[PDB]
Amino acid sequence: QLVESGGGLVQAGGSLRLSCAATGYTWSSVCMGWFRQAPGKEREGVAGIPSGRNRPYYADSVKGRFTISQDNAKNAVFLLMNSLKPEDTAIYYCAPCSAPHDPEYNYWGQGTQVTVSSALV
Amino acid sequence: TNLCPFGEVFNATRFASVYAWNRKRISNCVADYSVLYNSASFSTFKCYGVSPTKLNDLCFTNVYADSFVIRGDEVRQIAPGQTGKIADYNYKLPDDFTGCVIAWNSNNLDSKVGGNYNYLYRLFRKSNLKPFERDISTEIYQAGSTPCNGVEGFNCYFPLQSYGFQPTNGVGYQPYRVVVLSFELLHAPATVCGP
Ligand SMILES: *[C@@H]1O[C@H](CO)[C@@H](O)[C@H](O)[C@H]1NC(C)=O
């Protein structure tokens, strides 16, 4: 199972920290990742964090603004989002990094909604 | 009257990840399958090219015992001619295999509350393994169009993936220990016989 949470409505420029807690086949000891789906587009990778060997990596549109982190002991992945933009509005999902190319991965969660208001830009 | 050490194959203190499967060579010994027939732990006991009601009456040139851990739904792939991530990328039996495949549920030993994530399998590889090939390399796998330069990214994957072994999974997602006995029959004196 998997619980993702922390999403919400935020002003442009604001911040959000997403949390993911996963166990079993929704967790990976190799690489964990955050993804998002804007309405009417397809899932997009946002950030991934390899457990070793390699540094975390980020979508070009969020580099410098988002920070992914882990706690292996609690099976948690975190996404700190700063300087949020209206187009960051999406449902955010956490999953093993390899899940998009795994024909057997059918454990995508319900995600957490993030909405960024353009009322004040 | 050297008894073959099935105890140290089937009841080894450590079992390997399927990508780094272990092989033990069995020779110069007497193989009694009585402990094996009388398991009532084994959930799979399938033989190929030989009858399992004949084993104690047979002799072989050489015997190898290959062993590793996979999840329950993948035991079906440890057979000749099979396809899937385990048969293609982790452990391949020859099209013409002669031997037996034995498997049992190891939830109690290989699972942990919260998950054991240290049993791995190869999830990506550019080409299928050859029979009995063992690949322990860990080079970053290019899944997308842009080359990775050895860096992990959204389409650039470490090639291994973890099983998530926790005792509450259904049995198809629980850990199974597997032992594959290959019987090689050559034109030579036998070194492994039944009683
Ligand atoms: C391995 O141990 C089990 C009990 O844990 C026992 O039933 C079985 O006979 C043993 N296998 C061998 C080959 O000694």
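Residues 333-527, in that order, are what chain B shows, numbered as in Swiss-Prot.
This entry, so its header tells us, was determined using X-ray crystallography, 1.9 Å.
Each residue, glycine too, has its Cβ placed from N, Cα and C.
Among the features that Swiss-Prot reports, domain 'BetaCoV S1-CTD' is placed at B:334-527, with the record citing experimental evidence.
Of all the Cβ atoms in the protein chains shown, 10 others lie within 10 Å of the Cβ of B:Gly339 (variant position). According to Swiss-Prot, the natural variant B:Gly339 to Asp carries the annotation: In strain: Omicron/BA.1, Omicron/BA.2, Omicron/BA.2.12.1, Omicron/BA.4, Omicron/BA.5, Omicron/BQ.1.1.
For the recorded site, B:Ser371 (variant position), the DSSP three-state label reads coil. Per Swiss-Prot, natural variant B:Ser371 to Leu is noted as: In strain: Omicron/BA.1.
Within 10 Å of the C-beta of B:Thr376 (variant position) we count 16 further C-beta atoms, all protein chains included. Annotation note: B:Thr376 (variant position) sits in a strand segment as assigned by DSSP. Record note (Swiss-Prot) on the natural variant B:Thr376 to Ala: In strain: Omicron/BA.2, Omicron/BA.2.12.1, Omicron/BA.4, Omicron/BA.5, Omicron/BQ.1.1, Omicron/XBB.1.5, Omicron/EG.5.1.
The Cβ of B:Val445 (variant position) has B:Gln498, B:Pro499 as same-chain neighbours under 8 Å, each 6 or more residues away in sequence. Recorded in Swiss-Prot as a natural variant, B:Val445 to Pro carries the remark: In strain: Omicron/XBB.1.5, Omicron/EG.5.1.
Record note (Swiss-Prot) on the natural variant B:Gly446 to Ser: In strain: Omicron/BA.1, Omicron/BA.2.75, Omicron/XBB.1.5, Omicron/EG.5.1. In the three-state DSSP assignment, the secondary structure recorded for B:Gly446 (variant position) is coil. Sequence-distant neighbours of B:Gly446 (variant position) (same chain, six or more apart, CB under 8 Å from its CB) are B:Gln498, listed in sequence order.
Taking the Cβ of B:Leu452 (variant position) as centre and 10 Å as the limit, one finds 23 other Cβ atoms among all the protein chains shown. When secondary structure is read from DSSP and collapsed to three states, B:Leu452 (variant position) falls in the strand class. For the naturally occurring variant B:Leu452 to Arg, Swiss-Prot gives the following note: In strain: Delta/B.1.617.2, Epsilon/B.1.427/B.1.429, Kappa/B.1.617.1, Lambda/C.37, 19B/501Y, Omicron/BA.4, Omicron/BA.5, Omicron/BQ.1.1; Contributes to cellular immunity evasion and increases infectivity.
Under a cutoff of 8 A between CB atoms, and with a sequence separation of 6+ in the same chain, the neighbours of B:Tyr453 (variant position) are B:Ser349, B:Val350, B:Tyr351, B:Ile402, B:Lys417, B:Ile418, B:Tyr421, B:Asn422, B:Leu492, B:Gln493, B:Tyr495. In Swiss-Prot, a published natural variant is listed as B:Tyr453 to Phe, annotated In strain: B.1.1.298.
Quoted from Swiss-Prot, the note attached to the natural variant B:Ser477 to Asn states: In strain: 20A.EU2, Iota/B.1.526, Omicron/BA.1, Omicron/BA.2, Omicron/BA.2.12.1, Omicron/BA.2.75, Omicron/BA.4, Omicron/BA.5, Omicron/BQ.1.1, Omicron/XBB.1.5, Omicron/EG.5.1. Secondary structure from DSSP puts B:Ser477 (variant position) in coil.
In the three-state DSSP assignment, the secondary structure recorded for B:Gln493 (variant position) is strand. Take the CB of B:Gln493 (variant position) and look out to 10 A: across all protein chains shown you find 27 other CB atoms. According to Swiss-Prot, the natural variant B:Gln493 to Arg carries the following note: In strain: Omicron/BA.1, Omicron/BA.2, Omicron/BA.2.12.1.
Checking the variant positions B:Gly339, B:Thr376, B:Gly446, B:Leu452, B:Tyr453 against ligand 1 with a 6 Å cutoff on the Cβ atom leaves B:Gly339, in sequence order.
Working note on the variant positions B:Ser371, B:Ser477: by count of other C-beta atoms within 10 Å of each C-beta, B:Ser371 ranks first. Of the candidate variant positions, B:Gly339, B:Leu452, B:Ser477, the one lying closest to B:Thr376 (variant position) when CA atoms are compared is B:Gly339. B:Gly339 (variant position) sits 12 Å from B:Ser371 (variant position), taking the CA atoms of both as reference points. Applying an under-8 Å Cβ distance to chain A, the variant positions B:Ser371, B:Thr376, B:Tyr453 reduce to an empty list. The two recorded residues, B:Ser371 (variant position) and B:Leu452 (variant position), have Cα atoms 27 Å apart.
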